[PDB]
Amino acid sequence: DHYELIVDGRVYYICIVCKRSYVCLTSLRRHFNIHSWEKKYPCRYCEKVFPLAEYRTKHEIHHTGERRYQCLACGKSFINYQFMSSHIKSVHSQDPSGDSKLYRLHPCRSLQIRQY
DNA sequence: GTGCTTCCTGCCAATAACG
DNA sequence: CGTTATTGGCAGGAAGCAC
Ligand SMILES: [Zn+2]
Ligand SMILES: [Zn+2]
Ligand SMILES: [Zn+2]
């Protein structure tokens, strides 16, 4: 539940509770579950419950210890983008953020997500 | 001010629902 | 079963937090 804000040509969708704005309605619905708790996303490994599916997935990867992000310069693997990127910038003085091609994201094998 | 941890949201492929 | 709707993984910047 939202209202629309049209500014010179562009449409925005504004959340009725907290006023955040979204370029698409799908994002607003996804976000709104933080207010409504209509859907629940429980960790299958512990007691934590998450308002978004992606948050639970990232959390469950912490539990298994799977390292999907691999630096292609030296072979070292990392649990997420942030560690992969911080390693490449400090050790290799390169930005994985383009254009290059400096890391590999492996498929998730330690549990079953959608692939991709 | 450093660095770890978790969150956020546009984009769109994968999957599900629907009649 | 073909076709319209939903789900959620990804990048990479932002925010939150302990030191
Ligand atoms: Zn909101
Ligand atoms: Zn857990
Ligand atoms: Zn490296």
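In chain A, numbers come from Swiss-Prot; the residues present are 482-597, in order.
Structure determined by X-ray crystallography, 2.4 Å.
Placement of Cβ uses the backbone N, Cα and C atoms for every residue, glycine included.
What Swiss-Prot notes for the published mutagenesis of A:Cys552 to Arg is this: Abrogates both sequence-specific and methylation-dependent DNA-binding.
There are 21 other CB atoms within 10 A of the CB of A:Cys552 (mutagenesis position), with all protein chains counted. In the three-state DSSP scheme, A:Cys552 (mutagenesis position) is classed as strand.
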